[PDB]
Amino acid sequence: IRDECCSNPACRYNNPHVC
């Protein structure tokens, strides 16, 4: 997971409730 996960569209991708 990225430390910029909420900025990161790629983390965002599967993780929209992460932030």
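Following Swiss-Prot, chain A shows residues 45-63, kept in their order.
Determined by solution NMR, according to the entry header.
Including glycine, each Cβ sits where the backbone N, Cα and C put it.
DSSP assigns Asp47 (mutagenesis position) to coil, not to a helix or a strand. Spatially close to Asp47 (mutagenesis position) yet at least six residues away along the chain is no residue at all, judged by Cβ distances under 8 angstroms. Quoted from Swiss-Prot, the note on mutagenesis experiment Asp47 to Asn is: Loss in inhibitory potency on alpha-4-beta-2/CHRNA4-CHRNB2 and loss in inhibitory potency on alpha-3-beta-2/CHRNA3-CHRNB2; when associated with lack of gamma-carboxyglutamation at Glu-48.
For the mutagenesis experiment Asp47 to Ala, the note given by Swiss-Prot reads: 8.3-fold decrease in inhibitory potency on alpha-7/CHRNA7, important decrease in inhibitory potency on alpha-3-beta-2/CHRNA3-CHRNB2 nAChR, and loss of activity on alpha-4-beta-2/CHRNA4-CHRNB2 nAChR; when associated with lack of gamma-carboxyglutamation at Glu-48.
Under its mutagenesis annotations, Swiss-Prot gives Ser51 to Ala the following note: 2.5-fold and 3.3-fold decrease in inhibitory potency on alpha-7/CHRNA7 and alpha-4-beta-2/CHRNA4-CHRNB2 nAChR, and 1.4-fold increase in inhibitory potency on alpha-3-beta-2/CHRNA3-CHRNB2 nAChR; when associated with lack of gamma-carboxyglutamation at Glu-48.
Looking at Swiss-Prot, you'll find the mutagenesis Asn58 to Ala noted as follows: 10.1-fold decrease in inhibitory potency on alpha-7/CHRNA7 nAChR, 2.6-fold increase in inhibitory potency on alpha-3-beta-2/CHRNA3-CHRNB2 nAChR, and complete loss of activity on alpha-4-beta-2/CHRNA4-CHRNB2 nAChR; when associated with lack of gamma-carboxyglutamation at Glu-48. Same-chain residues at least 6 positions away in sequence with a Cβ under 8 Å from that of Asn58 (mutagenesis position) are not found in this chain.
Counting every protein chain shown, the number of other Cβ atoms lying within 10 Å of the Cβ of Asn59 (mutagenesis position) is 14. Under DSSP, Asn59 (mutagenesis position) is assigned to coil, being neither helix nor strand in the three-state scheme. Record note (Swiss-Prot) on the mutagenesis of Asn59 to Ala: No change in inhibitory potency on alpha-7/CHRNA7 and alpha-3-beta-2/CHRNA3-CHRNB2 nAChR and complete loss of activity on alpha-4-beta-2/CHRNA4-CHRNB2 nAChR; when associated with lack of gamma-carboxyglutamation at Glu-48.
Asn59 to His appears in Swiss-Prot as a published mutagenesis result, with the remark: Loss in inhibitory potency on alpha-4-beta-2/CHRNA4-CHRNB2 and very important decrease in inhibitory potency on alpha-3-beta-2/CHRNA3-CHRNB2; when associated with lack of gamma-carboxyglutamation at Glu-48.
When other Cβ atoms within 10 Å of the Cβ of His61 (mutagenesis position) are tallied across all protein chains shown, the result is 5. Looking at Swiss-Prot, you'll find the mutagenesis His61 to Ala noted as follows: No change in inhibitory potency on alpha-7/CHRNA7 and alpha-3-beta-2/CHRNA3-CHRNB2 nAChR, and 4.7-fold decrease in inhibitory potency on alpha-4-beta-2/CHRNA4-CHRNB2 nAChR; when associated with lack of gamma-carboxyglutamation at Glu-48.
Long-range Cβ proximity for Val62 (mutagenesis position), meaning a same-chain Cβ under 8 A and a gap of 6 or more residues, is found for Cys49, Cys50, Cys55, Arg56. According to Swiss-Prot, the mutagenesis experiment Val62 to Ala carries this note: 1.5-fold and 12-fold decrease in inhibitory potency on alpha-7/CHRNA7 and alpha-3-beta-2/CHRNA3-CHRNB2 nAChR, and complete loss of activity on alpha-4-beta-2/CHRNA4-CHRNB2 nAChR; when associated with lack of gamma-carboxyglutamation at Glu-48.
What Swiss-Prot says about the mutagenesis result for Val62 to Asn is this: Small increase in inhibitory potency on alpha-4-beta-2/CHRNA4-CHRNB2 and loss in inhibitory potency on alpha-3-beta-2/CHRNA3-CHRNB2; when associated with lack of gamma-carboxyglutamation at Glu-48.
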